[PDB]
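Before any comments, here is the structure.
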Amino acid sequence: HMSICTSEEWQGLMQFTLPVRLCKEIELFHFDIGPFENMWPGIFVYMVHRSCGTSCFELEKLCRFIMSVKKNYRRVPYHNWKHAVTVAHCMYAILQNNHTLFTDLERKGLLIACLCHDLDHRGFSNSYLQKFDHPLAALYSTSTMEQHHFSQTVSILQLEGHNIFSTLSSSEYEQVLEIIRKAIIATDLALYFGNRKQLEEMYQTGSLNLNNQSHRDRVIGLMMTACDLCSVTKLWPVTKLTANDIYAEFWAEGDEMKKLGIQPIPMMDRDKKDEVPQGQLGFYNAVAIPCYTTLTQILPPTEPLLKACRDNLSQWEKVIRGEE
Ligand SMILES: [Mg+2]
Ligand SMILES: [Zn+2]
């Protein structure tokens, strides 16, 4: 049940050279991949090499993994192949600015987990699949699609020559799958709120501590929500265009509810276009600013994410004022 990538796809990826004017701009947080669609797989290659190293993964295997991941993502409006790399790039930019704070096995896990973090997303949220007794929701009582994303991640590895972790020992093999599993479940927004409050509680008292493993996982969890929502940290017109992709997936999910007879939540109602700016304003205050505030407190050189989020909050505030 996994789409195997062709030789022509991953061969052309090995041969790919990164343009020198992108080598500079890849490092910056605000960097928008959007314009360079044909270059995306090779930009993930570059990001792995710059963080982990050239001999980190066997280049032939890594290129099969990437192009088979791309093939397993569906063509929904938002949770798609484009999303995977934008989130994986945010992680890269964080990891670069806090490098020896994490291990090489963590670096391997989090980028790979970011690129696979929404594998085979059907366009539909957890609550929709749970409320209409979907086979996936029966399989996973809490965090439905996130567990499916982790399952699809592990299925890709088990294909012929796709297992990038063959050269690791089985000690570090089950560690990297546990880092990846933990990181992919953290992306379920439901758990972020508890995760943030806890880390805020741990920060202010002074009891937070990086080699305390339980704290380390919460810190990695926050990074995976900061990355998963990183479209709010981009430039203003990029962010406006991305939210239009996000709502297009919400409104299709809301169309499916109106057919069955039950009217959806206003966020997934396409008649409620008027509420969007006020709905964003809420999202930035109760989720986004909070996410990047406690991120900047743990890791000071992830402040640009918080800075550009303040900037985009101002723009969303101005849209309610009637300026735009
Ligand atoms: Mg998700
Ligand atoms: Zn996501």
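Think of each number as a place in line: the chain as shown, counted from 1.
When the header is checked for method, it gives X-ray crystallography, 2.7 Å.
Each Cβ is built from the backbone N, Cα and C atoms, and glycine gets one as well.
According to Swiss-Prot:
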- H79, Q280: 3',5'-cyclic GMP binding site (BINDING)
- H83, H117, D118, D228: divalent metal cation 1 binding site (BINDING)
- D118: divalent metal cation 2 binding site (BINDING)
- 6-323: domain 'PDEase' (DOMAIN)
- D118 to A (Swiss-Prot position 830): Loss of activity and of zinc binding (MUTAGEN)
- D118 to N (Swiss-Prot position 830): Reduces activity 1000-fold (MUTAGEN)
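Feature map: annotations from Swiss-Prot on the structure.
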| residue | record | DSSP (3 states) |
| --- | --- | --- |
| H79 | 3',5'-cyclic GMP binding site | coil |
| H117 | divalent metal cation 1 binding site | coil |
| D228 | divalent metal cation 1 binding site | helix |
| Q280 | 3',5'-cyclic GMP binding site | helix |
CA-CA, which of the recorded positions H117, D118, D228 lies nearest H79 (3',5'-cyclic GMP binding site)?
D118
Could you check which of the recorded positions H83, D118, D228, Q280 have their CB within less than 6 A of ligand 1?
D118
What other residues of this chain sit with their CB within 8 A of the center of the CB atoms of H83, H117, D118, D228, the recorded divalent metal cation 1 site?
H79, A84, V87, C114, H121, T187
If you count the other Cβ atoms within 10 Å of each Cβ, which of the recorded positions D118, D228 comes out on top?
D118
Compile a sequence-ordered list of residues in the same chain as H117 (divalent metal cation 1 binding site), six or more apart from it, whose Cβ lies below 8 A from its Cβ; state 'none' when nothing qualifies.
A84, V87, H149, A183, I184, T187, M224, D228
List of residues, in chain order, with Cβ under 8 A from that of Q280 (3',5'-cyclic GMP binding site) and at least 6 apart:
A243, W316
Please report how many Å separate the Cα atom of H83 (divalent metal cation 1 binding site) from that of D118 (mutagenesis position), as a whole number.
8
